[PDB]
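Okay, structure first, notes after.
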Amino acid sequence: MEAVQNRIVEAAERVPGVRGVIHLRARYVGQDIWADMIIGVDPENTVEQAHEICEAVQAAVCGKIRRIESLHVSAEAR
Amino acid sequence: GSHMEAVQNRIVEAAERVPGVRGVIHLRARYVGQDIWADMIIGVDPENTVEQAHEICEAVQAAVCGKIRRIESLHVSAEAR
């Protein structure tokens, strides 16, 4: 499952605001994926702003990788 | 159980008296052998920086982990409130 994580990470890295993927845990349950992602972000963004980035990553990542059934994202400094 | 309820009321109470914290939003704590692994989420001013939020978080960690020594691991994170 490493083209997929690669897919996910890349979908992540392209979203406006995302400084990098700090961490990903993705598992298959059947053929769906469930995953939890920690993105890196600009430390001078706000908590509000960082949350808006997390949302964006989620829509984008779940949109591009359709087999993901459930995805959580959080944000941290760079 | 009631001892874990006691320990949690203590985790909340330590974290809640760090300036910066607008509340405990969530707290999971469980024994892994004889120590606690907890993961918690603190409420913070939305207009705080990420860098700042992390400073509140790190400081909650220090307070909680120093007052409750049972705890071998604690991960703190901020969200708005």
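Going from the start of the chain as shown, residues are counted 1 onward.
Yeah, the Cβs are placed from backbone N, Cα and C, and that goes for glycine too.
Here Swiss-Prot flags A:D36, A:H72 as Fe cation 1 binding site. Mapped onto three states, the DSSP output places A:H72 (mutagenesis position) in strand.
Within 10 Å of the C-beta atom of A:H51 (Fe cation 2 binding site) sit 18 other C-beta atoms, taking all shown protein chains into account. Among the features that Swiss-Prot reports, Fe cation 2 binding site is placed at A:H51, with the record citing a curator's inference.
Less than 8 angstroms from the CB of A:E76 (Fe cation 3 binding site) sit A:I22, A:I38, A:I39, A:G40, A:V41, each of them six or more residues away in the same chain. Residues annotated as Fe cation 3 binding site in Swiss-Prot: A:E76.
Here Swiss-Prot notes a mutagenesis experiment, A:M37 to P (Swiss-Prot position 250), with the remark: Severely impaired magnetic response, cells make very few, small magnetite particles, less MamB and MamM protein accumulate. CTD no longer dimerizes, CTD has cannot fold properly and is unstable. In this view, A:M37 (mutagenesis position) is surrounded by 23 other Cβ atoms within 10 Å of its Cβ, with every protein chain counted.
For A:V47 (mutagenesis position), the count of additional Cβ atoms within 10 Å of its Cβ stands at 22 [all protein chains shown]. Annotation note: A:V47 (mutagenesis position) sits in a helical segment as assigned by DSSP. In Swiss-Prot, a mutagenesis experiment is listed as A:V47 to R (Swiss-Prot position 260), annotated with the note Loss of magnetic response, still stabilizes MamB, CTD dimerizes, binds cations, dimer interface is tighter and twisted.
According to Swiss-Prot, the mutagenesis experiment A:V47 to G (Swiss-Prot position 260) carries the annotation: Nearly wild-type magnetic response.
According to Swiss-Prot, the mutagenesis experiment A:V47 to W (Swiss-Prot position 260) carries the annotation: Significantly reduced magnetic response, many fewer, much smaller magnetite crystals formed, still stabilizes MamB, CTD dimerizes, binds fewer cations.
Here the residue is the original one, while Swiss-Prot reports the published mutagenesis A:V47 to P (Swiss-Prot position 260) with the comment CTD dimerizes, binds fewer cations. Loss of magnetic response, still stabilizes MamB.
Around A:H72 (mutagenesis position), the same-chain residues at least 6 positions away in sequence with a Cβ under 8 Å from its Cβ are A:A35, A:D36, A:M37, A:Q58. What Swiss-Prot notes for the published mutagenesis of A:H72 to A (Swiss-Prot position 285) is this: Wild-type magnetic response, no change in magnetite crystal size, number or shape.
In the structure as shown, the Cβ atom of A:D36 (Fe cation 1 binding site) sits within 10 Å of 14 other Cβ atoms.
Contact with chain B, taken as any Cβ pair under 8 Å, is found for the recorded positions A:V47, A:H51, A:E76 out of A:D36, A:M37, A:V47, A:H51, A:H72, A:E76.
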